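Asks: The structure under discussion is supplied below as structure tokens; questions concerning it will follow.
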Amino acid sequence: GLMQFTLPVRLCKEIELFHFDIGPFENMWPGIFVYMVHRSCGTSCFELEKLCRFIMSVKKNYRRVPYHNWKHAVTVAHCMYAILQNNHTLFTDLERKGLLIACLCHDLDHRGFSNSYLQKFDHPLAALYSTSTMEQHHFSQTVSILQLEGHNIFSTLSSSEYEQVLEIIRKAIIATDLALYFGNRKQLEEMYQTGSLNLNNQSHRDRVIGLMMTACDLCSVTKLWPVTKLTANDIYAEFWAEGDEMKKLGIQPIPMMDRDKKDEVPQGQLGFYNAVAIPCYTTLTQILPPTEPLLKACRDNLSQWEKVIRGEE
Ligand SMILES: COc1ccc2c(=O)n(C)c3c(C)nc(-c4ccccc4Cl)n3c2c1
Ligand SMILES: [Mg+2]
Ligand SMILES: [Zn+2]
């Protein structure tokens, strides 16, 4: 129990900041996650033997795709760590335990293709899960890894606490289905503005947790410009692979997914920042004021994309 993880001084300081980049050294990512669990949750939340075995089985079940990979998993968990650390007293012990694990697991076994491509392909998962196809798969994969011998990091919870944390993780993971974010955010916007938002109302907490999951999931738009810009290439490498597979089914893909229409990328990012990211971090900042640095970083990156269009880069 007296074994802390400790990071080098530069990481020890920068990890606390929303805009931290976890770096190109893969073998440090498990250590970074465990550090974040210890500071966010406690050195007791989990038996280190089981947590380490859980982390390595999760890593194994992320594939070698350009964006939806183990690095995304750890990045999204770090943004959740930054939110939880800046909002100390607003979250239960069970929520802090659940949300870091949900973030690490949220895209388990992703192949780099959207729910739409699975449906048009007629992939068997599209028959098993009619909506939120990949997200219901990611939750299924999370439960499977939890049930491997030696992997049940929640085994020391009471029966009811166990049902509650698995229910936090399921809603958290389903909420990363971007098609569900638009309605979730409108509802939170109305509740905030009419004054009826109530964090002791579980249905409202669920909604606020869903928005946090979206905010963490999108956190590549909230880094320093060079990280944001170089991550956008990984994102587009999957989009264009999906675009190619669409053309193989005899369907012209949307221009965002068409590698012939790379010119339209900067305008595509404008649309995405204005339609999705800016509104997401605005409502989040309204509900949880200390998450303002994510909105400020996102606006900065919006401005960097405007500069790309004006030929200034
Ligand atoms: C409608 O789906 C889009 C379109 C464009 C983007 C995009 O441009 N960015 C930056 C993005 C970022 C940073 N995470 C995502 C994303 C979120 C959930 C699921 C899959 C992805 Cl890929 N997206 C996007 C998603
Ligand atoms: Mg996902
Ligand atoms: Zn994701």
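So for chain A, numbering is Swiss-Prot's, and the shown residues are 724-1036, in order.
Determination method: X-ray crystallography, 2.1 Å.
Backbone N, Cα and C define each Cβ position, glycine as well.
Here Swiss-Prot flags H791 as active site, proton donor, drawing on similarity to another entry. According to Swiss-Prot, the feature 3',5'-cyclic GMP binding site maps to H791, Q992. Feature annotation from Swiss-Prot assigns divalent metal cation 1 binding site to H795, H829, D830, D940. According to Swiss-Prot, the divalent metal cation 2 binding site annotation covers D830, on the basis of experimental evidence. According to Swiss-Prot, the experimentally introduced change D830 to N is described as follows: Reduces activity 1000-fold. One mutagenesis experiment catalogued in Swiss-Prot, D830 to A, is accompanied by this note: Loss of activity and of zinc binding.
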Asks: Filter the recorded positions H791, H795, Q992 down to those whose C-alpha lies within 10 angstroms of the C-alpha of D830 (mutagenesis position); answer none if the list is empty.
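Replies: The recorded positions close to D830 (mutagenesis position) (Cα within 10 Å), listed in sequence order, are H791, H795.
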Asks: May I ask which residues of the same chain, at least 6 positions away in sequence, place their Cβ under 8 angstroms from the Cβ of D940 (divalent metal cation 1 binding site)?
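Replies: Expected: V799, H829, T899, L901.
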Asks: Just to verify a number: CA distance, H795 (divalent metal cation 1 binding site) to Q992 (3',5'-cyclic GMP binding site), in angstrom, no decimals.
Replies: 19
Asks: Please give me the CB contact count at 10 A for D830 (mutagenesis position), counting all chains in the structure.
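Replies: That number is 26.
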Asks: Select, from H791, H795, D830, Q992, each of the recorded positions with a Cβ positioned under 6 A from at least one atom of ligand 2; if none does, say none.
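Replies: Once distances to ligand 2 are taken from each Cβ, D830 fall under 6 Å.
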Asks: Long-range neighbours only, meaning 6 or more apart in sequence with Cβ under 8 Å: which ones does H791 (active site, proton donor) have?
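Replies: Correct list: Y785, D830, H833, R834, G835, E961.
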Asks: Provide the number of Cβ atoms within 10 Å of the Cβ of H795 (divalent metal cation 1 binding site), excluding the reference atom itself.
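Replies: Result for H795 (divalent metal cation 1 binding site): 23 other Cβ atoms within 10 Å.
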Asks: Across all chains shown, how many C-beta atoms besides its own are within 10 angstroms of the C-beta of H829 (divalent metal cation 1 binding site)?
Replies: 27
Asks: Other than its own, how many Cβ atoms are within 10 Å of the Cβ belonging to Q992 (3',5'-cyclic GMP binding site)?
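Replies: Here the count is 25.
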Asks: Compute the centroid of the Cβ atoms of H795, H829, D830, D940, then list the same-chain residues not in that set whose Cβ lies within 8 Å of it, in sequence order, for the divalent metal cation 1 site.
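Replies: Once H795, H829, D830, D940 are set aside, the remaining close residues are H791, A796, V799, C826, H833, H861, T899, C939.
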